[PDB]
Amino acid sequence: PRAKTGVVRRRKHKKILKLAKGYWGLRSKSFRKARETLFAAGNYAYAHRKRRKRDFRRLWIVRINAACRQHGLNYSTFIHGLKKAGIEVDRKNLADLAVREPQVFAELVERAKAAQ
Amino acid sequence: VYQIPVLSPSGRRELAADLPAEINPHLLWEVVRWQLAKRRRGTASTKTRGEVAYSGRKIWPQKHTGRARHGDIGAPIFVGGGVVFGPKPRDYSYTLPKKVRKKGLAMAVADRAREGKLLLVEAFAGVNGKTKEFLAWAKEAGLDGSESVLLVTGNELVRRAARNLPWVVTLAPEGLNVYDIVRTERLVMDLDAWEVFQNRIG
Amino acid sequence: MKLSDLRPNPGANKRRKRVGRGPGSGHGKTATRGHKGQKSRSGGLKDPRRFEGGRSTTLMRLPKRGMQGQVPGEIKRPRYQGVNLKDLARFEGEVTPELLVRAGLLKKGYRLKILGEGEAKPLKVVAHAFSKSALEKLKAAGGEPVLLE
Amino acid sequence: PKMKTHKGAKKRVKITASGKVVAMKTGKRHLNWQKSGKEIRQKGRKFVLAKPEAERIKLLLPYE
RNA sequence: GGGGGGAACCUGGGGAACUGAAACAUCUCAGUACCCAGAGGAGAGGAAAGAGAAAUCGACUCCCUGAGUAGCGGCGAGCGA
RNA sequence: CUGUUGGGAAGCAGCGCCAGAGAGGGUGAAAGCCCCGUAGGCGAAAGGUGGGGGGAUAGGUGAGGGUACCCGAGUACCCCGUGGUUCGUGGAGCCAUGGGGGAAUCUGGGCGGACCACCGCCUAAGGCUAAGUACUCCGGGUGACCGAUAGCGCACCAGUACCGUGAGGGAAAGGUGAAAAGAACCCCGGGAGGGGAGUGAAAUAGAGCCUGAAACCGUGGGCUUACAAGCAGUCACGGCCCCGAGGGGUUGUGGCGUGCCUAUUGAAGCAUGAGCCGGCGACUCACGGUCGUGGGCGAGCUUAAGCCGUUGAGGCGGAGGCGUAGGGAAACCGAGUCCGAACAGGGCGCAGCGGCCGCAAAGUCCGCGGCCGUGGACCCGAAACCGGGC
RNA sequence: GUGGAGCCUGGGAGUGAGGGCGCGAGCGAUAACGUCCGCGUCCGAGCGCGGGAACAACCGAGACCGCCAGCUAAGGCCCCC
RNA sequence: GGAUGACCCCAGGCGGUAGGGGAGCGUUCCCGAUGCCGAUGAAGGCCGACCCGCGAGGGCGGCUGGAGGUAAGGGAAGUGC
RNA sequence: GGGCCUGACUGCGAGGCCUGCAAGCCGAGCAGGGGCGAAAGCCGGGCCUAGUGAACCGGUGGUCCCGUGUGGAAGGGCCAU
Ligand SMILES: [Mg+2]
Ligand SMILES: [Mg+2]
Ligand SMILES: [Mg+2]
Ligand SMILES: [Mg+2]
Ligand SMILES: [Mg+2]
Ligand SMILES: [Mg+2]
Ligand SMILES: [Mg+2]
Ligand SMILES: [Mg+2]
Ligand SMILES: [Mg+2]
Ligand SMILES: [Mg+2]
Ligand SMILES: [Mg+2]
Ligand SMILES: [Mg+2]
Ligand SMILES: [Mg+2]
Ligand SMILES: [Mg+2]
Ligand SMILES: [Mg+2]
Ligand SMILES: [Mg+2]
Ligand SMILES: [Mg+2]
Ligand SMILES: [Mg+2]
Ligand SMILES: [Mg+2]
Ligand SMILES: [Mg+2]
Ligand SMILES: [Mg+2]
Ligand SMILES: [Mg+2]
Ligand SMILES: [Mg+2]
Ligand SMILES: [Mg+2]
Ligand SMILES: [Mg+2]
Ligand SMILES: [Mg+2]
Ligand SMILES: [Mg+2]
Ligand SMILES: [Mg+2]
Ligand SMILES: [Mg+2]
Ligand SMILES: [Mg+2]
Ligand SMILES: [Mg+2]
Ligand SMILES: [Mg+2]
Ligand SMILES: [Mg+2]
Ligand SMILES: [Mg+2]
Ligand SMILES: [Mg+2]
Ligand SMILES: [Mg+2]
Ligand SMILES: [Mg+2]
Ligand SMILES: [Mg+2]
Ligand SMILES: [Mg+2]
Ligand SMILES: [Mg+2]
Ligand SMILES: [Mg+2]
Ligand SMILES: [Mg+2]
Ligand SMILES: [Mg+2]
Ligand SMILES: [Mg+2]
Ligand SMILES: [Mg+2]
Ligand SMILES: [Mg+2]
Ligand SMILES: [Mg+2]
Ligand SMILES: [Mg+2]
Ligand SMILES: [Mg+2]
Ligand SMILES: [Mg+2]
Ligand SMILES: [Mg+2]
Ligand SMILES: [Mg+2]
Ligand SMILES: [Mg+2]
Ligand SMILES: [Mg+2]
Ligand SMILES: [Mg+2]
Ligand SMILES: [Mg+2]
Ligand SMILES: [Mg+2]
Ligand SMILES: [Mg+2]
Ligand SMILES: [Mg+2]
Ligand SMILES: [Mg+2]
Ligand SMILES: [Mg+2]
Ligand SMILES: [Mg+2]
Ligand SMILES: [Mg+2]
Ligand SMILES: [Mg+2]
Ligand SMILES: [Mg+2]
Ligand SMILES: [Mg+2]
Ligand SMILES: [Mg+2]
Ligand SMILES: [Mg+2]
Ligand SMILES: [Mg+2]
Ligand SMILES: [Mg+2]
Ligand SMILES: [Mg+2]
Ligand SMILES: [Mg+2]
Ligand SMILES: [Mg+2]
Ligand SMILES: [Mg+2]
Ligand SMILES: [Mg+2]
Ligand SMILES: [Mg+2]
Ligand SMILES: [Mg+2]
Ligand SMILES: [Mg+2]
Ligand SMILES: [Mg+2]
Ligand SMILES: [Mg+2]
Ligand SMILES: [Mg+2]
Ligand SMILES: [Mg+2]
Ligand SMILES: [Mg+2]
Ligand SMILES: [Mg+2]
Ligand SMILES: [Mg+2]
Ligand SMILES: [Mg+2]
Ligand SMILES: [Mg+2]
Ligand SMILES: [Mg+2]
Ligand SMILES: [Mg+2]
Ligand SMILES: [Mg+2]
Ligand SMILES: [Mg+2]
Ligand SMILES: [Mg+2]
Ligand SMILES: [Mg+2]
Ligand SMILES: [Mg+2]
Ligand SMILES: [Mg+2]
Ligand SMILES: [Mg+2]
Ligand SMILES: [Mg+2]
Ligand SMILES: [Mg+2]
Ligand SMILES: [Mg+2]
Ligand SMILES: [Mg+2]
Ligand SMILES: [Mg+2]
Ligand SMILES: [Mg+2]
Ligand SMILES: [Mg+2]
Ligand SMILES: [Mg+2]
Ligand SMILES: [Mg+2]
Ligand SMILES: [Mg+2]
Ligand SMILES: [Mg+2]
Ligand SMILES: [Mg+2]
Ligand SMILES: [Mg+2]
Ligand SMILES: [Mg+2]
Ligand SMILES: [Mg+2]
Ligand SMILES: [Mg+2]
Ligand SMILES: [Mg+2]
Ligand SMILES: [Mg+2]
Ligand SMILES: [Mg+2]
Ligand SMILES: [Mg+2]
Ligand SMILES: [Mg+2]
Ligand SMILES: [Mg+2]
Ligand SMILES: [Mg+2]
Ligand SMILES: [Mg+2]
Ligand SMILES: [Mg+2]
Ligand SMILES: [Mg+2]
Ligand SMILES: [Mg+2]
Ligand SMILES: [Mg+2]
Ligand SMILES: [Mg+2]
Ligand SMILES: [Mg+2]
Ligand SMILES: [Mg+2]
Ligand SMILES: [Mg+2]
Ligand SMILES: [Mg+2]
Ligand SMILES: [Mg+2]
Ligand SMILES: [Mg+2]
Ligand SMILES: [Mg+2]
Ligand SMILES: [Mg+2]
Ligand SMILES: [Mg+2]
Ligand SMILES: [Mg+2]
Ligand SMILES: [Mg+2]
Ligand SMILES: [Mg+2]
Ligand SMILES: [Mg+2]
Ligand SMILES: [Mg+2]
Ligand SMILES: [Mg+2]
Ligand SMILES: [Mg+2]
Ligand SMILES: [Mg+2]
Ligand SMILES: [Mg+2]
Ligand SMILES: [Mg+2]
Ligand SMILES: [Mg+2]
Ligand SMILES: [Mg+2]
Ligand SMILES: [Mg+2]
Ligand SMILES: [Mg+2]
Ligand SMILES: [Mg+2]
Ligand SMILES: [Mg+2]
Ligand SMILES: [Mg+2]
Ligand SMILES: [Mg+2]
Ligand SMILES: [Mg+2]
Ligand SMILES: [Mg+2]
Ligand SMILES: [Mg+2]
Ligand SMILES: [Mg+2]
Ligand SMILES: [Mg+2]
Ligand SMILES: [Mg+2]
Ligand SMILES: [Mg+2]
Ligand SMILES: [Mg+2]
Ligand SMILES: [Mg+2]
Ligand SMILES: [Mg+2]
Ligand SMILES: [Mg+2]
Ligand SMILES: [Mg+2]
Ligand SMILES: [Mg+2]
Ligand SMILES: [Mg+2]
Ligand SMILES: [Mg+2]
Ligand SMILES: [Mg+2]
Ligand SMILES: [Mg+2]
Ligand SMILES: [Mg+2]
Ligand SMILES: [Mg+2]
Ligand SMILES: [Mg+2]
Ligand SMILES: [Mg+2]
Ligand SMILES: [Mg+2]
Ligand SMILES: [Mg+2]
Ligand SMILES: [Mg+2]
Ligand SMILES: [Mg+2]
Ligand SMILES: [Mg+2]
Ligand SMILES: [Mg+2]
Ligand SMILES: [Mg+2]
Ligand SMILES: [Mg+2]
Ligand SMILES: [Mg+2]
Ligand SMILES: [Mg+2]
Ligand SMILES: [Mg+2]
Ligand SMILES: [Mg+2]
Ligand SMILES: [Mg+2]
Ligand SMILES: [Mg+2]
Ligand SMILES: [Mg+2]
Ligand SMILES: [Mg+2]
Ligand SMILES: [Mg+2]
Ligand SMILES: [Mg+2]
Ligand SMILES: [Mg+2]
Ligand SMILES: [Mg+2]
Ligand SMILES: [Mg+2]
Ligand SMILES: [Mg+2]
Ligand SMILES: [Mg+2]
Ligand SMILES: [Mg+2]
Ligand SMILES: [Mg+2]
Ligand SMILES: [Mg+2]
Ligand SMILES: [Mg+2]
Ligand SMILES: [Mg+2]
Ligand SMILES: [Mg+2]
Ligand SMILES: [Mg+2]
Ligand SMILES: [Mg+2]
Ligand SMILES: [Mg+2]
Ligand SMILES: [Mg+2]
Ligand SMILES: [Mg+2]
Ligand SMILES: [Mg+2]
Ligand SMILES: [Mg+2]
Ligand SMILES: [Mg+2]
Ligand SMILES: [Mg+2]
Ligand SMILES: [Mg+2]
Ligand SMILES: [Mg+2]
Ligand SMILES: [Mg+2]
Ligand SMILES: [Mg+2]
Ligand SMILES: [Mg+2]
Ligand SMILES: [Mg+2]
Ligand SMILES: [Mg+2]
Ligand SMILES: [Mg+2]
Ligand SMILES: [Mg+2]
Ligand SMILES: [Mg+2]
Ligand SMILES: [Mg+2]
Ligand SMILES: [Mg+2]
Ligand SMILES: [Mg+2]
Ligand SMILES: [Mg+2]
Ligand SMILES: [Mg+2]
Ligand SMILES: [Mg+2]
Ligand SMILES: [Mg+2]
Ligand SMILES: [Mg+2]
Ligand SMILES: [Mg+2]
Ligand SMILES: [Mg+2]
Ligand SMILES: [Mg+2]
Ligand SMILES: [Mg+2]
Ligand SMILES: [Mg+2]
Ligand SMILES: [Mg+2]
Ligand SMILES: [Mg+2]
Ligand SMILES: [Mg+2]
Ligand SMILES: [Mg+2]
Ligand SMILES: [Mg+2]
Ligand SMILES: [Mg+2]
Ligand SMILES: [Mg+2]
Ligand SMILES: [Mg+2]
Ligand SMILES: [Mg+2]
Ligand SMILES: [Mg+2]
Ligand SMILES: [Mg+2]
Ligand SMILES: [Mg+2]
Ligand SMILES: [Mg+2]
Ligand SMILES: [Mg+2]
Ligand SMILES: [Mg+2]
Ligand SMILES: [Mg+2]
Ligand SMILES: [Mg+2]
Ligand SMILES: [Mg+2]
Ligand SMILES: [Mg+2]
Ligand SMILES: [Mg+2]
Ligand SMILES: [Mg+2]
Ligand SMILES: [Mg+2]
Ligand SMILES: [Mg+2]
Ligand SMILES: [Mg+2]
Ligand SMILES: [Mg+2]
Ligand SMILES: [Mg+2]
Ligand SMILES: [Mg+2]
Ligand SMILES: [Mg+2]
Ligand SMILES: [Mg+2]
Ligand SMILES: [Mg+2]
Ligand SMILES: [Mg+2]
Ligand SMILES: [Mg+2]
Ligand SMILES: [Mg+2]
Ligand SMILES: [Mg+2]
Ligand SMILES: [Mg+2]
Ligand SMILES: [Mg+2]
Ligand SMILES: [Mg+2]
Ligand SMILES: [Mg+2]
Ligand SMILES: [Mg+2]
Ligand SMILES: [Mg+2]
Ligand SMILES: [Mg+2]
Ligand SMILES: [Mg+2]
Ligand SMILES: [Mg+2]
Ligand SMILES: [Mg+2]
Ligand SMILES: [Mg+2]
Ligand SMILES: [Mg+2]
Ligand SMILES: [Mg+2]
Ligand SMILES: [Mg+2]
Ligand SMILES: [Mg+2]
Ligand SMILES: [Mg+2]
Ligand SMILES: [Mg+2]
Ligand SMILES: [Mg+2]
């Protein structure tokens, strides 16, 4: 019996091209260029999930800092103080406080100055 | 060992014979595989690059043309060239061990016995070649045709009657074989047949 | 039991190894052959059972031994296959070369020579030869050695 | 086609009862005048081949 | 009566090389490819100046086995009743 | 046969019927019973054949005793040079024969691997001879054979078109619809083409005609873009648009970010290959071998060709092969043997599980898988060599 | 010392062009991104990740997947960051 | 743990070229099949932000298309660009 | 330096060095028949590590193993070189 390619290959190229929808020039039109683009997009993705966790933390840090220097100390001193106090509210949440609940944040500032 | 129903005008008596009780599912497969493989024709063919019609000339020079190097157009790399490792004629047959066939034949029948599906008949009433006669006799023995039957007898006129039916397969006893046994839901054997089946298994 | 219930045992029918079929197969590109070299080529290497890269071969540095014989070839003489007494225990009455042909103990066109491993059984055994120990054992055990030529 | 026995192997070598491979020792075909009697005598015996080179030779005798 | 043709098949008269021997010359490929002559629905062969050890067999052809045996071989590659 | 759906019944429903026929192809779809067939049967005046049946004809047929007439000549035979055989000059016979020499007719002559003797076999130098075997131009049957890049080079007006002085090379190209019902007629246009009308179940089935993918070109719509630095993405956020605590599209800003493959010590690499898309394209099969594995039997296992049966039915067939014993160059001996003076010393060899039963197993057979050997042996690619022709 | 430790019998391989760095030598000129050995290491195959502006082999560290959570390593904490 | 792939709990391993091993997905064809899905629409084609699967894929649904397709379990290869 | 001597042995070899193979090396001890020594003992060349060449083909002395129907022979095998 003979098994020609038939239907199988087209269906594999289509799978890829759909995944490539939105890319520039031949990168969404040619099967071959899509596949090249998708290898990049896949390693970029994986890496950027990892990197996103960093990126946000760095924003949280910058934010805590501004609201700390409004009460006369820096992020480095702040984090030390909370640490001695045993306050374990994460930087994600500290940041929401520093903008949404500035009284409550000032209190946290109070405790950190006390703890050293 | 096994108790087998026997139909007669004197009534439904019972017959006693020793077919193996524990039945080997792999062994029956090995018989059927063999049966069905040796029936193969092996008539698929293709042409190699030496059996193809074109000539051996080098279509263009080796270097300096700016094209890929090629030889002749019989090369399988060309559309229209010969095919690589395609089929040639083949003989799929092989000699399955005789004892294996024998056990397979025993077990096949034994299985249908354990199922209550094996039936031996003494004779076939008024069936003398006409299919409607068999259908009559069929009914008298419980064969409506809700179950497929392998009929094994040496009486030609019975075989010729029962043959055209969708639900009946017909055999002379020397033709008894396990693929035909497994195919069908019920086994129906003349006594004459059961005797020769006996000879082949001992 | 029906046709759809026919199955090979686990392990009985195994799938083949197919190389040269994509990255993820673990057999792609070079098709488990490595890179370049004579071995990777269609046609492969010289018969590794003998060839050793050009230096004199292991086999060919060993000396020949004994009679190899000449044209017109083999010298037709009578041949002896031995069979042990223990092999003979299955029979009763008389045993002769043809009997031990049938029982599939002695190969055709071979002359019978009884050997001594096992016990002797009080049979009348007919051969072309007996070993010393087979002769004793068998005479001792009430059997009757009978010599053919 | 069925394989052919390598005759140069058949003439040099023997497959023992357990499948070892045995050959005459090399080195007294000639140049023997200055060799000791110990050299000569020992070299008259058979030896057993190393597993790898022996396994190669058995394959060249597939009908022994 | 002959002549000439016919896809393969057959016999006979001629008869390579690449290649293999990890070089090459005996050897191999191989009496192959090919050329030529003749046959025919086939052709060849065929009623023992045989076999070769059986005190045996009994024209020839063809299949299986004998057997990759016996042997042949820069006793190499291989060849092979 | 009726009903029902449908353009169309063979679908579904209802009530039947045939079958030595329920192989298969068709008919508006999917039909045992509508058609063509199938099972089972019947058929040649004429020509071909006629291996079988019958008949003729040629041809075939005694025993002793005597005789020593005949029994295939440039032959046997010997030597020289070769070929054939498994035999390559080897102890080299046999068969054949180019050269030289050169018999005999049974008390003759050849052979049994130089030669000799003994013992056997056979009748050279004339011719013929069915069947069993080979092939497939041709006809038929059947496919775990192809399905228009496949299958023959050709499904089609192909050894054509075309290329070549010639030998020679050698393509492409199948599909409306159930039915042509192949679109009267009017309209714009020189025509082509189209718009209506019409046919059709369907006309993006309209003949440049089944399905109609992708590259590729176009129109329309949303989002977006003219201070911006880029392997073109990705992650985050925000704006706009769509669908209705959510998703989809787009992308302004910010973060990160050196194509793919091949080859390499190391390539984004200014090293190889690739314009893009589609289809073709590379680890196979036979026979041996060696491991592993699934089973059958087990001191046993197994048949090959063939023969019989089937016409997708299997059986017979024991010739032979492997195993049951090894050691030795061999004679030979044998659970031993070889070396040796040895009873020395060494090499290579020798010795299941449970209660007679089970269970296992030597070995062997078959299937399957990995790898090896021989084949072109994973696919493509030389420059060359040789033969016959042009 | 129970480790993707070790040993024995078999099946299947690939590799047999290495390269940088540290240390110990020879060669060279107490030259080479030089060459040849020894012990080690990494790259090779970790051209995945952090640091070193950028950079296979220097420092940190051996990436199963997900998280808008936490602690550190080298290196950093004036702005780019 | 239960008793042998029923699932649960706990613990450890899980970068990777050459390459070894294991388990699967799909394509053509055969048995299953005188069967079954199919004009109330076969295959194929175009969509989907839906479902199942780690993945190869498999479903489902809308449009196109107009006559084929083929299960559970097995068999065999001209089987994936 | 001297005396007597030929162990510059025949048949074997427990066990090891080295080592991919094949080779290379060292060797106590048993037996045959010897040499020197009162004896214990030593002696299978040389204080040691270089002075060498696997197989194929053949020569030579012996052995009396095979001897192509049989008795021989031809030719081979084995030991030595
Ligand atoms: Mg295709
Ligand atoms: Mg393909
Ligand atoms: Mg496709
Ligand atoms: Mg694909
Ligand atoms: Mg598709
Ligand atoms: Mg797909
Ligand atoms: Mg886009
Ligand atoms: Mg685009
Ligand atoms: Mg574009
Ligand atoms: Mg496009
Ligand atoms: Mg991640
Ligand atoms: Mg990252
Ligand atoms: Mg982190
Ligand atoms: Mg401050
Ligand atoms: Mg801290
Ligand atoms: Mg903290
Ligand atoms: Mg077949
Ligand atoms: Mg086939
Ligand atoms: Mg063909
Ligand atoms: Mg072909
Ligand atoms: Mg050709
Ligand atoms: Mg051709
Ligand atoms: Mg042609
Ligand atoms: Mg041609
Ligand atoms: Mg050609
Ligand atoms: Mg040519
Ligand atoms: Mg040509
Ligand atoms: Mg060029
Ligand atoms: Mg170009
Ligand atoms: Mg080109
Ligand atoms: Mg080209
Ligand atoms: Mg070319
Ligand atoms: Mg070509
Ligand atoms: Mg060519
Ligand atoms: Mg060609
Ligand atoms: Mg070709
Ligand atoms: Mg073709
Ligand atoms: Mg063509
Ligand atoms: Mg073709
Ligand atoms: Mg092909
Ligand atoms: Mg090929
Ligand atoms: Mg090819
Ligand atoms: Mg093939
Ligand atoms: Mg065939
Ligand atoms: Mg096979
Ligand atoms: Mg067969
Ligand atoms: Mg049925
Ligand atoms: Mg039927
Ligand atoms: Mg298979
Ligand atoms: Mg596998
Ligand atoms: Mg491949
Ligand atoms: Mg793959
Ligand atoms: Mg693998
Ligand atoms: Mg790999
Ligand atoms: Mg390769
Ligand atoms: Mg390989
Ligand atoms: Mg390679
Ligand atoms: Mg390499
Ligand atoms: Mg390569
Ligand atoms: Mg290389
Ligand atoms: Mg290699
Ligand atoms: Mg190379
Ligand atoms: Mg190659
Ligand atoms: Mg090739
Ligand atoms: Mg090669
Ligand atoms: Mg050399
Ligand atoms: Mg021999
Ligand atoms: Mg002869
Ligand atoms: Mg008695
Ligand atoms: Mg030697
Ligand atoms: Mg030599
Ligand atoms: Mg010698
Ligand atoms: Mg010699
Ligand atoms: Mg010396
Ligand atoms: Mg000596
Ligand atoms: Mg000496
Ligand atoms: Mg000696
Ligand atoms: Mg044999
Ligand atoms: Mg044997
Ligand atoms: Mg003529
Ligand atoms: Mg003629
Ligand atoms: Mg000829
Ligand atoms: Mg002539
Ligand atoms: Mg000739
Ligand atoms: Mg010539
Ligand atoms: Mg030549
Ligand atoms: Mg060749
Ligand atoms: Mg070769
Ligand atoms: Mg060559
Ligand atoms: Mg060569
Ligand atoms: Mg040359
Ligand atoms: Mg040559
Ligand atoms: Mg060849
Ligand atoms: Mg020849
Ligand atoms: Mg000829
Ligand atoms: Mg030919
Ligand atoms: Mg003629
Ligand atoms: Mg004929
Ligand atoms: Mg004739
Ligand atoms: Mg005659
Ligand atoms: Mg034999
Ligand atoms: Mg040789
Ligand atoms: Mg030849
Ligand atoms: Mg209607
Ligand atoms: Mg109707
Ligand atoms: Mg009905
Ligand atoms: Mg029928
Ligand atoms: Mg039908
Ligand atoms: Mg039909
Ligand atoms: Mg229609
Ligand atoms: Mg139907
Ligand atoms: Mg149908
Ligand atoms: Mg019909
Ligand atoms: Mg008929
Ligand atoms: Mg008929
Ligand atoms: Mg007379
Ligand atoms: Mg006379
Ligand atoms: Mg005469
Ligand atoms: Mg004459
Ligand atoms: Mg003569
Ligand atoms: Mg002559
Ligand atoms: Mg010759
Ligand atoms: Mg010779
Ligand atoms: Mg000769
Ligand atoms: Mg003579
Ligand atoms: Mg002559
Ligand atoms: Mg002459
Ligand atoms: Mg005379
Ligand atoms: Mg005479
Ligand atoms: Mg003569
Ligand atoms: Mg003769
Ligand atoms: Mg003779
Ligand atoms: Mg004769
Ligand atoms: Mg004639
Ligand atoms: Mg006749
Ligand atoms: Mg004839
Ligand atoms: Mg004939
Ligand atoms: Mg035909
Ligand atoms: Mg078809
Ligand atoms: Mg076409
Ligand atoms: Mg074509
Ligand atoms: Mg088409
Ligand atoms: Mg044709
Ligand atoms: Mg044309
Ligand atoms: Mg020209
Ligand atoms: Mg022209
Ligand atoms: Mg041409
Ligand atoms: Mg073409
Ligand atoms: Mg064409
Ligand atoms: Mg049509
Ligand atoms: Mg039509
Ligand atoms: Mg008009
Ligand atoms: Mg007008
Ligand atoms: Mg018009
Ligand atoms: Mg218009
Ligand atoms: Mg119009
Ligand atoms: Mg209408
Ligand atoms: Mg409709
Ligand atoms: Mg349409
Ligand atoms: Mg249409
Ligand atoms: Mg068109
Ligand atoms: Mg149609
Ligand atoms: Mg169309
Ligand atoms: Mg179109
Ligand atoms: Mg389009
Ligand atoms: Mg636009
Ligand atoms: Mg500016
Ligand atoms: Mg702007
Ligand atoms: Mg920049
Ligand atoms: Mg942000
Ligand atoms: Mg967004
Ligand atoms: Mg959104
Ligand atoms: Mg960006
Ligand atoms: Mg980077
Ligand atoms: Mg870049
Ligand atoms: Mg880089
Ligand atoms: Mg790629
Ligand atoms: Mg690649
Ligand atoms: Mg490349
Ligand atoms: Mg390169
Ligand atoms: Mg390079
Ligand atoms: Mg380089
Ligand atoms: Mg670049
Ligand atoms: Mg560039
Ligand atoms: Mg370049
Ligand atoms: Mg480039
Ligand atoms: Mg290059
Ligand atoms: Mg181009
Ligand atoms: Mg493009
Ligand atoms: Mg493509
Ligand atoms: Mg393979
Ligand atoms: Mg097996
Ligand atoms: Mg069996
Ligand atoms: Mg054999
Ligand atoms: Mg011994
Ligand atoms: Mg021993
Ligand atoms: Mg058993
Ligand atoms: Mg077994
Ligand atoms: Mg195998
Ligand atoms: Mg493999
Ligand atoms: Mg192998
Ligand atoms: Mg070939
Ligand atoms: Mg090939
Ligand atoms: Mg191969
Ligand atoms: Mg070529
Ligand atoms: Mg030229
Ligand atoms: Mg030349
Ligand atoms: Mg020339
Ligand atoms: Mg020429
Ligand atoms: Mg010429
Ligand atoms: Mg490990
Ligand atoms: Mg390891
Ligand atoms: Mg362990
Ligand atoms: Mg493998
Ligand atoms: Mg491999
Ligand atoms: Mg290798
Ligand atoms: Mg390598
Ligand atoms: Mg180098
Ligand atoms: Mg190197
Ligand atoms: Mg190095
Ligand atoms: Mg290294
Ligand atoms: Mg560097
Ligand atoms: Mg330092
Ligand atoms: Mg240094
Ligand atoms: Mg140094
Ligand atoms: Mg200086
Ligand atoms: Mg360097
Ligand atoms: Mg340096
Ligand atoms: Mg240096
Ligand atoms: Mg290093
Ligand atoms: Mg590399
Ligand atoms: Mg690293
Ligand atoms: Mg590493
Ligand atoms: Mg940085
Ligand atoms: Mg870095
Ligand atoms: Mg960095
Ligand atoms: Mg790195
Ligand atoms: Mg890890
Ligand atoms: Mg979450
Ligand atoms: Mg911290
Ligand atoms: Mg630090
Ligand atoms: Mg800095
Ligand atoms: Mg800062
Ligand atoms: Mg875990
Ligand atoms: Mg693990
Ligand atoms: Mg891994
Ligand atoms: Mg595994
Ligand atoms: Mg597929
Ligand atoms: Mg599959
Ligand atoms: Mg097909
Ligand atoms: Mg088919
Ligand atoms: Mg069917
Ligand atoms: Mg059907
Ligand atoms: Mg239906
Ligand atoms: Mg309809
Ligand atoms: Mg529809
Ligand atoms: Mg399908
Ligand atoms: Mg299909
Ligand atoms: Mg899908
Ligand atoms: Mg559809
Ligand atoms: Mg149809
Ligand atoms: Mg199917
Ligand atoms: Mg299935
Ligand atoms: Mg089946
Ligand atoms: Mg293919
Ligand atoms: Mg004295
Ligand atoms: Mg030793
Ligand atoms: Mg050694
Ligand atoms: Mg040395
Ligand atoms: Mg003494
Ligand atoms: Mg004394
Ligand atoms: Mg001593
Ligand atoms: Mg000295
Ligand atoms: Mg010295
Ligand atoms: Mg030496
Ligand atoms: Mg030689
Ligand atoms: Mg040589
Ligand atoms: Mg010699
Ligand atoms: Mg003798
Ligand atoms: Mg003689
Ligand atoms: Mg005499
Ligand atoms: Mg004699
Ligand atoms: Mg004499
Ligand atoms: Mg002699
Ligand atoms: Mg002699
Ligand atoms: Mg010697």
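By Swiss-Prot numbering, chain B shows 6-207, in order.
Per deposition record, X-ray crystallography, 2.8 Å.
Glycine is treated like the rest: Cβ placed from N, Cα and C.
Looking at Swiss-Prot, the entry for mutagenesis of B:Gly55 to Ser says: No effect on Ptase activity of hybrid ribosomes. No change in binding of a tRNA analog to the A or P site. B:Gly55 (mutagenesis position) falls outside any helix or strand according to DSSP and counts as coil.
Quoted from Swiss-Prot, the note on mutagenesis experiment B:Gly55 to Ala is: Increases Ptase activity of hybrid ribosomes to a value greater than that of pure E.coli ribosomes. Increases binding of a tRNA analog to the P site. Sequence-distant contacts of B:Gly55 (mutagenesis position), defined as residues of its own chain at least six apart whose C-beta falls under 8 angstroms from its C-beta, comprise B:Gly79, B:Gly87.
The local packing around B:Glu56 (mutagenesis position), expressed as other Cβ atoms within 10 Å of its Cβ over all shown chains, amounts to 12. According to Swiss-Prot, the mutagenesis experiment B:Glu56 to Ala carries the following note: Further decreases Ptase activity in E.coli hybrid ribosomes. Significantly decreases binding of a tRNA analog to the A or P site.
Among the mutagenesis entries in Swiss-Prot is B:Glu56 to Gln, noted as: Restores Ptase activity of hybrid ribosomes to that of pure E.coli ribosomes. Significantly increases binding of a tRNA analog to the P site.
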